[PDB]
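Since the structure comes first, as C-alpha coordinates, the remarks are kept for the end.
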Amino acid sequence: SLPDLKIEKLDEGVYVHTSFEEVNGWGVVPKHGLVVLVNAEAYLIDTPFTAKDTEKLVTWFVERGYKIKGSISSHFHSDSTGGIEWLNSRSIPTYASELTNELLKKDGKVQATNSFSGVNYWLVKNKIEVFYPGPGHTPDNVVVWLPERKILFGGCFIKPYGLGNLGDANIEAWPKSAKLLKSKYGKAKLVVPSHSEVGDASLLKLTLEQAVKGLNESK
Ligand SMILES: CC1(C)S[C@H]2CS[C@H](CS)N2[C@@H]1C(=O)O
Ligand SMILES: [Zn+2]
Ligand SMILES: [Zn+2]
(Lines of atoms letter the chains of each structure in order from A and count residues from 1; the text may use other names and numbers.)
(Lines give C-alpha, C1' and ligand atoms only; values in the text may rest on other atoms or scores of the structure.)
(Ligands and ions follow the chains in the order given, each with its own letter.)
Protein backbone atom coordinates (compact mmCIF):
# COMPACT_ATOMS: atom_id res chain seq x y z
CA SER A 1 0.00 0.00 0.00
CA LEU A 2 1.21 3.52 0.89
CA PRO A 3 4.87 4.04 1.62
CA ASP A 4 6.02 4.34 5.24
CA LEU A 5 6.90 7.49 7.15
CA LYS A 6 10.49 8.50 6.43
CA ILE A 7 12.92 10.46 8.67
CA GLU A 8 16.27 11.70 7.34
CA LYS A 9 19.01 13.92 8.74
CA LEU A 10 19.46 17.09 6.69
CA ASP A 11 21.89 19.12 8.77
CA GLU A 12 23.03 19.29 12.35
CA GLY A 13 19.96 19.22 14.56
CA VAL A 14 17.68 19.35 11.50
CA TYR A 15 15.60 16.46 10.15
CA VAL A 16 13.26 15.98 7.20
CA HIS A 17 10.19 13.86 7.79
CA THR A 18 8.19 12.61 4.81
CA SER A 19 4.68 11.20 4.93
CA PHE A 20 2.44 9.90 2.19
CA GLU A 21 -1.24 10.11 1.28
CA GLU A 22 -3.60 9.18 -1.50
CA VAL A 23 -5.34 12.28 -2.56
CA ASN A 24 -8.23 11.76 -4.89
CA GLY A 25 -7.23 13.14 -8.25
CA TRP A 26 -3.53 13.40 -7.66
CA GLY A 27 -2.43 9.94 -6.53
CA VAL A 28 0.32 9.50 -3.92
CA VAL A 29 1.46 12.84 -2.56
CA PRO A 30 4.72 13.12 -0.63
CA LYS A 31 4.83 15.69 2.17
CA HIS A 32 8.07 17.03 3.63
CA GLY A 33 8.15 18.71 7.02
CA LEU A 34 10.95 19.26 9.52
CA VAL A 35 11.92 18.27 13.02
CA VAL A 36 14.28 20.86 14.50
CA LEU A 37 16.37 20.10 17.58
CA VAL A 38 17.22 22.77 20.15
CA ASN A 39 19.44 21.14 22.78
CA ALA A 40 17.36 18.19 24.03
CA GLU A 41 14.12 19.55 22.62
CA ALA A 42 12.31 18.99 19.40
CA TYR A 43 10.00 21.15 17.33
CA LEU A 44 7.79 19.75 14.59
CA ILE A 45 7.65 21.98 11.52
CA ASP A 46 4.31 20.81 10.13
CA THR A 47 2.71 17.55 11.18
CA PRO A 48 2.38 14.51 8.90
CA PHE A 49 -0.96 13.86 7.16
CA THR A 50 -2.29 11.64 9.93
CA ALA A 51 -2.34 11.15 13.69
CA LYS A 52 -0.77 7.74 13.05
CA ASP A 53 2.36 9.16 11.45
CA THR A 54 2.41 12.14 13.79
CA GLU A 55 2.54 9.57 16.59
CA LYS A 56 5.28 7.60 14.85
CA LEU A 57 7.28 10.78 14.23
CA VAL A 58 7.01 11.78 17.89
CA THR A 59 7.91 8.40 19.43
CA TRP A 60 10.94 8.23 17.12
CA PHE A 61 12.44 11.34 18.71
CA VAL A 62 11.26 10.59 22.24
CA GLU A 63 12.74 7.07 22.10
CA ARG A 64 16.00 8.79 21.17
CA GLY A 65 15.70 11.18 24.12
CA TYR A 66 14.11 14.34 22.74
CA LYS A 67 11.18 16.02 24.43
CA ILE A 68 8.62 17.37 21.97
CA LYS A 69 8.22 21.04 22.93
CA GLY A 70 5.72 21.98 20.23
CA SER A 71 4.62 22.02 16.60
CA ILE A 72 4.05 24.83 14.09
CA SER A 73 1.79 24.50 11.04
CA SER A 74 2.73 26.46 7.90
CA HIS A 75 -0.83 26.54 6.54
CA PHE A 76 -4.28 25.10 7.25
CA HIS A 77 -4.38 22.14 4.79
CA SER A 78 -4.30 18.60 6.25
CA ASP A 79 -0.71 17.92 5.16
CA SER A 80 0.45 20.59 7.66
CA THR A 81 -2.23 20.27 10.35
CA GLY A 82 -3.48 16.67 10.21
CA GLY A 83 -1.66 15.77 13.42
CA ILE A 84 -2.77 18.74 15.57
CA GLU A 85 -5.68 16.92 17.27
CA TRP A 86 -3.42 14.03 18.37
CA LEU A 87 -0.74 16.46 19.56
CA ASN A 88 -3.37 18.42 21.51
CA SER A 89 -4.56 15.20 23.13
CA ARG A 90 -1.01 14.62 24.39
CA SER A 91 -0.72 18.20 25.73
CA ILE A 92 2.02 18.96 23.23
CA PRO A 93 1.65 22.67 22.37
CA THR A 94 0.48 23.40 18.82
CA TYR A 95 1.05 26.70 16.98
CA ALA A 96 -0.56 28.35 13.94
CA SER A 97 -1.18 31.91 12.71
CA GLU A 98 -4.50 33.59 13.54
CA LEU A 99 -5.53 33.22 9.94
CA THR A 100 -4.67 29.50 9.87
CA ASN A 101 -6.67 28.86 13.05
CA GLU A 102 -9.48 30.89 11.52
CA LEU A 103 -9.38 28.81 8.32
CA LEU A 104 -9.32 25.58 10.35
CA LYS A 105 -12.33 26.68 12.41
CA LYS A 106 -14.26 27.57 9.24
CA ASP A 107 -13.65 24.06 7.98
CA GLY A 108 -14.78 22.50 11.23
CA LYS A 109 -11.24 21.32 11.94
CA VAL A 110 -9.34 21.29 15.25
CA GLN A 111 -7.32 24.45 15.96
CA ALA A 112 -3.81 24.83 17.34
CA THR A 113 -3.82 25.77 21.03
CA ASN A 114 -1.46 28.73 20.45
CA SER A 115 -1.74 31.41 17.79
CA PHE A 116 0.33 34.33 16.54
CA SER A 117 -0.37 37.25 14.23
CA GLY A 118 1.96 39.61 12.42
CA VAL A 119 4.51 39.31 9.64
CA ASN A 120 7.25 37.79 11.81
CA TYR A 121 7.11 35.53 14.86
CA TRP A 122 9.83 33.75 16.78
CA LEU A 123 8.77 30.26 17.78
CA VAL A 124 12.17 30.01 19.40
CA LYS A 125 14.13 33.22 19.65
CA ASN A 126 17.14 33.41 17.40
CA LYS A 127 16.59 29.79 16.32
CA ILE A 128 13.22 29.28 14.63
CA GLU A 129 11.50 32.14 12.81
CA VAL A 130 8.08 32.24 11.14
CA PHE A 131 7.56 34.61 8.20
CA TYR A 132 4.46 35.61 6.25
CA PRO A 133 5.29 36.63 2.64
CA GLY A 134 1.63 37.16 1.68
CA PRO A 135 -1.02 34.99 -0.04
CA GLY A 136 0.02 32.36 -2.58
CA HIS A 137 -0.83 28.67 -2.43
CA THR A 138 -3.26 29.61 0.36
CA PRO A 139 -4.16 32.92 2.07
CA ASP A 140 -2.37 31.90 5.26
CA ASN A 141 0.83 30.19 4.09
CA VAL A 142 3.98 31.00 6.05
CA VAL A 143 7.59 29.83 5.88
CA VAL A 144 9.99 28.79 8.65
CA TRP A 145 13.57 30.06 8.76
CA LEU A 146 16.53 28.56 10.64
CA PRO A 147 19.17 31.35 10.83
CA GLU A 148 21.88 29.14 12.37
CA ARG A 149 21.76 26.62 9.52
CA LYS A 150 20.50 29.08 6.88
CA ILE A 151 17.72 26.63 6.08
CA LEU A 152 14.28 27.69 4.87
CA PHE A 153 11.24 25.46 5.07
CA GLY A 154 9.19 26.81 2.19
CA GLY A 155 6.14 24.63 2.68
CA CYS A 156 3.50 24.34 -0.02
CA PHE A 157 4.26 27.90 -1.17
CA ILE A 158 7.37 26.67 -2.99
CA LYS A 159 6.18 25.29 -6.29
CA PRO A 160 9.10 25.16 -8.71
CA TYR A 161 7.64 23.02 -11.54
CA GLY A 162 4.00 24.06 -11.40
CA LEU A 163 1.57 25.60 -8.93
CA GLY A 164 -0.44 22.44 -8.25
CA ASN A 165 -4.02 22.71 -6.99
CA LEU A 166 -5.27 26.32 -7.15
CA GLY A 167 -8.48 25.69 -5.17
CA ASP A 168 -7.51 27.97 -2.28
CA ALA A 169 -4.79 29.93 -4.08
CA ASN A 170 -4.43 33.68 -4.61
CA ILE A 171 -3.10 33.85 -8.12
CA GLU A 172 -2.99 37.64 -8.24
CA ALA A 173 -0.95 38.02 -5.08
CA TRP A 174 1.38 35.02 -5.48
CA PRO A 175 4.01 36.74 -7.66
CA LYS A 176 4.30 39.66 -5.24
CA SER A 177 4.55 37.31 -2.24
CA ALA A 178 7.19 35.20 -3.99
CA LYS A 179 9.24 38.31 -4.79
CA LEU A 180 9.11 39.30 -1.12
CA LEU A 181 10.18 35.77 -0.15
CA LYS A 182 13.10 35.88 -2.58
CA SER A 183 14.17 39.27 -1.22
CA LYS A 184 14.26 38.09 2.38
CA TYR A 185 15.88 34.67 2.01
CA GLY A 186 17.99 34.82 -1.16
CA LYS A 187 20.96 33.77 0.98
CA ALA A 188 19.25 30.55 2.05
CA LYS A 189 21.72 27.67 1.81
CA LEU A 190 18.90 25.14 1.59
CA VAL A 191 15.23 25.45 0.75
CA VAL A 192 12.87 22.64 1.77
CA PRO A 193 9.61 22.41 -0.19
CA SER A 194 6.62 20.36 0.95
CA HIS A 195 6.14 18.41 -2.27
CA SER A 196 9.46 18.38 -4.13
CA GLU A 197 13.11 17.76 -3.41
CA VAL A 198 15.36 19.90 -1.29
CA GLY A 199 17.21 22.53 -3.32
CA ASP A 200 19.09 25.78 -2.80
CA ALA A 201 17.99 29.41 -3.09
CA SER A 202 17.25 28.87 -6.79
CA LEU A 203 13.93 27.31 -5.77
CA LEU A 204 12.82 30.81 -4.73
CA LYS A 205 13.41 32.12 -8.23
CA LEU A 206 11.64 29.19 -9.90
CA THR A 207 8.66 29.66 -7.58
CA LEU A 208 8.48 33.33 -8.54
CA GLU A 209 8.82 32.40 -12.22
CA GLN A 210 6.06 29.76 -11.94
CA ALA A 211 3.89 32.28 -10.08
CA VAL A 212 4.38 34.98 -12.73
CA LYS A 213 3.79 32.47 -15.53
CA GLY A 214 0.71 31.20 -13.69
CA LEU A 215 -0.80 34.69 -13.49
CA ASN A 216 -0.36 35.62 -17.18
CA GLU A 217 -2.04 32.43 -18.41
CA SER A 218 -4.87 33.08 -15.96
CA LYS A 219 -5.50 36.08 -18.24
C1 LIG B 1 -0.89 19.44 -6.44
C2 LIG B 1 -1.14 18.30 -5.43
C3 LIG B 1 -0.66 16.95 -5.99
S4 LIG B 1 -2.85 18.29 -4.95
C5 LIG B 1 -2.73 18.96 -3.34
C6 LIG B 1 -3.39 18.12 -2.23
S7 LIG B 1 -2.24 18.14 -0.92
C8 LIG B 1 -0.90 18.93 -1.73
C9 LIG B 1 -0.80 20.46 -1.60
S10 LIG B 1 -1.25 20.97 0.05
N11 LIG B 1 -1.31 18.84 -3.08
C12 LIG B 1 -0.34 18.53 -4.15
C13 LIG B 1 0.80 19.49 -4.36
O14 LIG B 1 0.63 20.73 -4.21
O15 LIG B 1 1.90 19.00 -4.68
ZN1 LIG C 1 -1.77 23.20 0.89
ZN1 LIG D 1 0.88 20.65 0.72
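Following Swiss-Prot, chain A shows residues 21-239, kept in their order.
Recorded method for this deposit: X-ray crystallography, 2.3 Å.
For all residues, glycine too, the Cβ spot is worked out from N, Cα and C.
Among the features that Swiss-Prot reports, Zn(2+) 1 binding site is placed at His95, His97, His157, with the record citing experimental evidence. The Cβ neighbour count for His95 (Zn(2+) 1 binding site), using a 10 Å radius and every protein chain shown, is 26.
Counting Cβ atoms from all protein chains shown, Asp99 (mutagenesis position) has 26 others lying within 10 Å of its own Cβ. Experimental mutagenesis at this site is recorded by Swiss-Prot as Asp99 to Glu, annotated: Drastically reduces catalytic activity against cephaloridine, imipenem, nitrocefin and benzylpenicillin. Despite mutation, two Zn(II) ions are retained in the active site, in vitro.
Listed in Swiss-Prot as a mutagenesis experiment, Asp99 to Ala is described as follows: Almost abolishes catalytic activity against cephaloridine and imipenem; drastically reduces catalytic activity against nitrocefin and benzylpenicillin. Only one Zn(II) ion is retained in the active site, in vitro. For the recorded site, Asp99 (mutagenesis position), the DSSP three-state label reads helix.
Within the same chain, the residues at least 6 positions away from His215 (Zn(2+) 2 binding site) whose Cβ sits under 8 Å from its Cβ are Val49, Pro50, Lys51, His52, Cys176, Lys179, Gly184, listed in sequence order. What Swiss-Prot lists as Zn(2+) 2 binding site is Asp99, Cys176, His215.
The note that Swiss-Prot attaches to the published mutagenesis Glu105 to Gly is: No effect on catalytic activity against ampicillin, various cephalosporins, or imipenem. No effect on resistance to ampicillin, aztreonam, various cephalosporins, or imipenem, in JM83 E.coli strain. According to its DSSP assignment, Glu105 (mutagenesis position) is helical. Sequence-distant contacts of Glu105 (mutagenesis position), defined by Cβ-Cβ distance under 8 angstroms and a gap of at least six in the same chain, are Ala71, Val130.
Here Swiss-Prot flags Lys179, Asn185 as beta-lactam binding site.
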Of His95, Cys176, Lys179, listed as binding-site residues, which ones have a Cβ less than 6 Å away from ligand 1?
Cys176
CB within-chain contacts under 8 A for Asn185 (beta-lactam binding site), separation at least 6:
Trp46
Starting from the Cβ of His157 (Zn(2+) 1 binding site), draw a 10 Å sphere and report how many other Cβ atoms land inside it.
27
